[PDB]
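Undergrad: The structure's right below; bear with me while I get my questions together.
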Number of protein chains: 2
Amino acid sequence: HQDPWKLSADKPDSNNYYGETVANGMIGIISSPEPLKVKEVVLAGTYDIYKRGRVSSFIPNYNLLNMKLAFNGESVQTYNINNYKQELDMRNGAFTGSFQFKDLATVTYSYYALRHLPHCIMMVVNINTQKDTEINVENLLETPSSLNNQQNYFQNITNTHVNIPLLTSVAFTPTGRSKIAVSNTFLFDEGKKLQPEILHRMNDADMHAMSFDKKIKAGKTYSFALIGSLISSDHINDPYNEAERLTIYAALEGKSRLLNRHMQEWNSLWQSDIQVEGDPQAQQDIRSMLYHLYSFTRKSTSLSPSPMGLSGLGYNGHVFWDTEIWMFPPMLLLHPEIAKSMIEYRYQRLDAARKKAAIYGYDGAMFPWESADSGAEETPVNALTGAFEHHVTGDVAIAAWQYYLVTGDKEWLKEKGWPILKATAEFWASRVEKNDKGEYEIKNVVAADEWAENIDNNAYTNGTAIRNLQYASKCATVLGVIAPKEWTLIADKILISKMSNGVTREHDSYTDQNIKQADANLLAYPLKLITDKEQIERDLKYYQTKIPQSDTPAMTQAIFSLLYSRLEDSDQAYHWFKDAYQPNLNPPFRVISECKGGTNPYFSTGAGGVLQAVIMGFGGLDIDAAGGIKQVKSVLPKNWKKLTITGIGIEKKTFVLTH
Amino acid sequence: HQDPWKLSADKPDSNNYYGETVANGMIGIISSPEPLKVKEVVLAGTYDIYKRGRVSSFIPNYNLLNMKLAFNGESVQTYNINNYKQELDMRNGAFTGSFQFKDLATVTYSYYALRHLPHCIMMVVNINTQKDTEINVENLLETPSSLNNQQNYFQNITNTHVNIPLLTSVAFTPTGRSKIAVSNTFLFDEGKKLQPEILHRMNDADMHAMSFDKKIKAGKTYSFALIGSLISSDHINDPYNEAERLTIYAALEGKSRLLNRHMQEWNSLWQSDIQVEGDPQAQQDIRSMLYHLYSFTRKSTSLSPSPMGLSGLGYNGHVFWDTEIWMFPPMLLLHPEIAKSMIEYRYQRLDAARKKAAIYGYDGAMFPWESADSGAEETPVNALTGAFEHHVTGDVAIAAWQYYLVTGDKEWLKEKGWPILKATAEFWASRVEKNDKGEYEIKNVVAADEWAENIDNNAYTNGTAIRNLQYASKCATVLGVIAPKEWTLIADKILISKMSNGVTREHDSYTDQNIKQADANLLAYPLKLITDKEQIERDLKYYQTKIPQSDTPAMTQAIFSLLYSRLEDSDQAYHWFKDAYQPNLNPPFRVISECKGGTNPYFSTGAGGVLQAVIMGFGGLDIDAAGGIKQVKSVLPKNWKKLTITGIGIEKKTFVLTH
Ligand SMILES: OC[C@H]1O[C@@H](O)[C@H](O)[C@@H](O)[C@@H]1O
Ligand SMILES: OC[C@H]1O[C@@H](O)[C@H](O)[C@@H](O)[C@@H]1O
Ligand SMILES: OC[C@H]1O[C@@H](O)[C@H](O)[C@@H](O)[C@@H]1O
Ligand SMILES: OC[C@H]1O[C@@H](O)[C@H](O)[C@@H](O)[C@@H]1O
Ligand SMILES: OC[C@H]1O[C@@H](O)[C@H](O)[C@@H](O)[C@@H]1O
Ligand SMILES: OC[C@H]1O[C@@H](O)[C@H](O)[C@@H](O)[C@@H]1O
Ligand SMILES: OC[C@H]1O[C@@H](O)[C@H](O)[C@@H](O)[C@@H]1O
Ligand SMILES: OC[C@H]1O[C@@H](O)[C@H](O)[C@@H](O)[C@@H]1O
């Protein structure tokens, strides 16, 4: 179970099973332990009021691949199959199930969230019979309880060459905000004259199905595909017609052309890769982390991932600083075009951030703690983070400036980076309060350590304000535009306090409280406001035991690992690397939960942080303040013989590290 | 019946009658054989799901001019009038009916889609008595079956000088997408104190009416006008109040000022004209073609015509390459501001084209096969053209570049042309596939010859991709930008293949199939990729007999005519000119149907192609690759003594051709 490209599960156990995801940045499909079923389907960009939080949410969508297979009238059941296995191929995001039905036949099924077609899915089914048999195949479109006012359609699209039978459903999100359309077809090898007749049943209010029978003779393979398209009014004004049009398009492209394009785009993604010699379990784990970030993002878009990407409804699908600080940096180094989509999300929501600032009495752009379709605040009102956790505005500015440092794209800086940096700096200039001593305070926030609520001069928040004001001033200089001199005057005098032991104080009321997650240590990395190695170490020594084992998210130990790598402490760096994610794993595919012993995978945020510990920590790679990627001193884990990182920066550099 | 400015019908025969249209580019009114009625009214820019195709459509609207006239209680009908005539004056788009009622009176009515007021219509009624009579006049607002949830209102707008009685209806398109308002008034010469009292009746669910009586002594003229405004929520947020405001405005402007402004704008349109000496029928036919293009377009807008303009619901009012390649070129030469509106339509919809490209797995802008309000794909899903007929993207690029070549407007090129040319070139660069020989293919399209479906390397499609990439590269140079070198490398190696006889092969599976319409011949004109006169002729010889007589649209023979004019073959040029439209005519006004012997006028696309045969063929006028309009060698039909074309290019040049 240490294949560097594949995650395998023998005999899935429904009593202890956390499904894996295939996704193309638009649709996520989460696996079921049951053969020929999927557990959950999530469509990006589609939000409505639904369950948690009384705010916008991702919606469970049509389980569009659900299929029933029968041999001579006997349905495939977990109790009448053997040699049942599931495999995720991380090289192409293929999820494959395989089993033997009694003594009769072997079945394999592989499904894909097509990498080049954001709204299209395909499953290919192969049946090898040891005896003459007849299969009955049914594809079910069950309207999930999350949707309402469904309609169930079926028709034949014909010409002299084809009969494309379309199984289509159209339904609405809870408040009617979004119309969803799904359209499925069966694609056969044998041609219009020889293909099986497709029957349509509409027996339930919330389910219809299409079906066929096929005779297969002993020693023969029969293979067919199910193609589906899933799209909403958030993506296209006419999703009903666009879903049918897409499935017709995909059917006439054919299985070979679809899979070739899918494979080409996955091959391109894996040109940026991390290779570890001496630790096959670490190699597999790091490939899973890259696989999830690549699956949960999309170049050449304005999409940004939620903390759980497309693995489910984690945090309602909202966008947080989890993108800017946790998932964005590794993607900026490996695939700047993915980072460009993440910051495009924020650029296209700058007007909503300006509206939030004005509603809360500030200038400029105040990005929300949680973002969804509009870019307005989406945080549940019972969570004080929505009203008071203000560092997200500085986190967006830091990612925008980093995008420019790595790419050197001055046209992007003029058109998109500067609008963001100028407006966010204007926010901080309005948010600070000057005291009698001439110092600038940021009073009454929720800290990055969210257990500290309604406190003053949070280390991380104040640091993000300092960096936002400095980076906006630097940006103005690059573009030849005059910045307010007040931005530098404020940045230079924002309070960062030390306790009597010389340790950075997390906030004005802080002595020795347990903390939820890294806060003061974030001034060392990522902010690099603390560079003195003795100060980095004294802050690590004080705070590293302040994070409890229980109910603390994977947004801490990866930073500890990275800082200890930068201090050239191999034992502590590797200790914190393992602690960052191994206590958070779920079987049978080692998906990552938010907290230690948690059961809510997949926490993409956690993977992003650990990828920083590998690339920026063990690899020593750094976003240079002057521009480009540089390498600083680092150490490898004792047991790692070689670390190779490919596709880094706009020059696509390879870095090799050894002992 | 060969008046060069007027189309006349004596005794309209309802068993064999195709109405003529008056339009201002916003409202079209199609004539009825019945006196004082109209058959159909169409409003541009208003689309909803309705009948054909299960996609957006134009909607039949209020027949707002419908009137009932009675003389001494006797209802005027087809059956009890004599000397009944209808006439379209193409000089000012006036449709006039005239008849005698027994021994009592002569009636004339003229209606207009006011050229300067997009949402306003007027009809003027004149009654000239031979005996004492009393008239009853009723104007009916019948909600058509295409609309729902109507409300029927009536009120008096008064001051010391006027009583403006308003007959208003408000209703909704089938899905509720669009609110329509119509508001009518009667305008009287005699003033407030003496004008007839207006009654209002609401006797039906779907009809209300306003009416009056008037005594007219023998040997007197009594005239009045009906003014109506028709507008939707697609045009204005509050159509109900805007319709009443417009009708009040028009009533207080008055008939003389309205008709004077109408006349001035029509006079300006006819400053660009085509005069033929020696063929009165050709002179009238070509005037009708110009009249329809002028009626179905509007300068200073983002409107683009459907293949049937505002003559009805042909092709659901969708915009196709029928604009860019067929109606756009003659308008660009005669009235560049009309062509500007046509390409503005596409510029405004560039973001929807980018969204289509991303949904179908391509880069840049992929214009839809059929466009309506949003710019998303609107093609019925059972038509494979929507998914696979890709040349439309190159057709939009070619029109954008031609607009710049004719006008030399570098400001327009920077703001609008280049956005289009850059995005459409990015699409083609992503659409091609390089083969082992280093050639570029465009695989699996529907050809311009739409009878060839899901074939490879269509001649016309590949030619449009070549031109799009070349023109985008030239555009970059005008603006001092370095185009991606890949655009030229791809353009120079896109496959255009010949068969063994040296004839341009229509597609990779083509031998000798019948074809729907011009495809390979379009490489000679309009693309001018084929300039060698022997190659042009070889291609004409092979393909000219491949277009069947039946069910083939008017998108072929005008090209044949133009190419034979350019080859200086007068007999063949004139043969194909006549064949292009004379077999497609419908009585009694010689309107043009789509196909030979068809009954679906008015096919504005057909008129556009024929006008190119006249201007670019017989007139030899050509868009110079280096900029401006040039004249190449041409011939006239034997029987044409002189061809005069006025208002050509930004210099408004007159060209005279003789034998
Ligand atoms: O249907 C898709 C297929 O279309 C054919 O016309 C092309 O030659 C194939 O390469 C392509 O895979
Ligand atoms: O992952 C979403 C959020 O989860 C919370 O547990 C953390 O305290 C936040 O920093 C994070 O943004
Ligand atoms: O979604 C509401 C809140 O949930 C809490 O569990 C997280 O710690 C906050 O970051 C979040 O804003
Ligand atoms: O420690 C986990 C807890 O952290 C708090 O910051 C959040 O507000 C809670 O929603 C969460 O359950
Ligand atoms: O109502 C329109 C009329 O208004 C008068 O005030 C003007 O003198 C006329 O020129 C005009 O035609
Ligand atoms: O006029 C609309 C469409 O009609 C079809 O008959 C032709 O094949 C197309 O070229 C044309 O765009
Ligand atoms: O409107 C659907 C289709 O109708 C067909 O008759 C035309 O040939 C196509 O160009 C069009 O896309
Ligand atoms: O020849 C006319 C036929 O041409 C085909 O290309 C279209 O798809 C049909 O809708 C049309 O009736």
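Here, residue 1 is simply the first one shown, and the rest follow in order.
Keep in mind that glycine also has a Cβ here, set from the backbone N, Cα and C atoms.
Under the heading active site, proton donor, Swiss-Prot lists A:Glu450. Taken from Swiss-Prot, the feature active site, proton acceptor applies to A:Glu594. Taken from Swiss-Prot, the feature beta-D-glucose 1 binding site covers A:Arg52, A:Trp369, A:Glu370, A:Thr385, A:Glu450, A:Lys516. Taken from Swiss-Prot, the feature beta-D-glucose 2 binding site covers A:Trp321, A:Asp322, A:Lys516, A:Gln517, and the record attributes it to experimental evidence. The mutagenesis experiment A:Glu450 to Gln (Swiss-Prot position 472) is recorded by Swiss-Prot, whose note states: Loss of activity with kojibiose as substrate. According to Swiss-Prot, the mutagenesis experiment A:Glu594 to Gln (Swiss-Prot position 616) carries the following note: Loss of activity with kojibiose as substrate.
Describe each of these features in terms of where it is and what it packs against.
TA: In this structure, A:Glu450 (mutagenesis position) belongs to neither helix nor strand by DSSP; it is coil.
Counting every protein chain shown, 22 other Cβ atoms lie within 10 Å of the Cβ of A:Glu594 (mutagenesis position).
With a 10 A radius on its CB, A:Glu450 (mutagenesis position) counts 17 other CB atoms from all the protein chains.
The Cβ neighbour count for A:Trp321 (beta-D-glucose 2 binding site), using a 10 Å radius over every protein chain in view, is 25.
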Undergrad: Count the other Cβ atoms sitting within 10 Å of the Cβ of A:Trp369 (beta-D-glucose 1 binding site), across every protein chain shown.
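TA: Looking across every protein chain shown, the total is 24.
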Undergrad: Counting Cβ atoms within 10 Å across all protein chains shown, which of the binding-site residues A:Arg52, A:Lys516 comes out on top?
TA: A:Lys516
Undergrad: Measuring Cα to Cα, how many Å separate A:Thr385 (beta-D-glucose 1 binding site) from A:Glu594 (mutagenesis position)?
TA: 18
Undergrad: Given that the record lists A:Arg52, A:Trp369, A:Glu370, A:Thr385, A:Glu450, A:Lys516 as binding beta-D-glucose 1, what is the largest C-alpha to C-alpha distance among them, in Å?
TA: 22
Undergrad: Filter the binding-site residues A:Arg52, A:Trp321, A:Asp322, A:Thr385, A:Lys516, A:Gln517 down to those with CB closer than 6 A to an atom of ligand 3; keep them in sequence order.
TA: A:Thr385
Undergrad: Cβ neighbours within 10 Å, counted over all protein chains: which one of the binding-site residues A:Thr385, A:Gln517 has the most?
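TA: Counting every other Cβ within 10 Å of each candidate, the maximum falls on A:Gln517.
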Undergrad: Between the recorded positions A:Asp322, A:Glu450, A:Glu594, which lies closest to A:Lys516 (beta-D-glucose 1 binding site), Cα to Cα?
TA: A:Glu450
Undergrad: Given A:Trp321, A:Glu370, A:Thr385, A:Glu450 as the recorded positions, which ones have a Cβ positioned under 6 Å from some atom of ligand 4?
TA: A:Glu450
Undergrad: Of A:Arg52, A:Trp369, A:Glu370, A:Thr385, A:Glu594, the recorded positions listed, which put a C-beta under 6 Å from ligand 2? Please answer none if none do.
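TA: None, as no Cβ falls under 6 Å.
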Undergrad: Would you list, in sequence order, the recorded positions among A:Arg52, A:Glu370, A:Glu450, A:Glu594 whose CA lies within 10 Å of the CA of A:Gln517 (beta-D-glucose 2 binding site)?
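TA: The recorded positions close to A:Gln517 (beta-D-glucose 2 binding site) (Cα within 10 Å), listed in sequence order, are A:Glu450.
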Undergrad: Measuring Cα to Cα, how far is A:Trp369 (beta-D-glucose 1 binding site) from A:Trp321 (beta-D-glucose 2 binding site) in Å?
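TA: About 8 Å separates the two Cα atoms.
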Undergrad: Round to a whole number and give the Cα-to-Cα distance in Å for the pair A:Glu594 (mutagenesis position) and A:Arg52 (beta-D-glucose 1 binding site).
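TA: About 17 Å separates the two Cα atoms.
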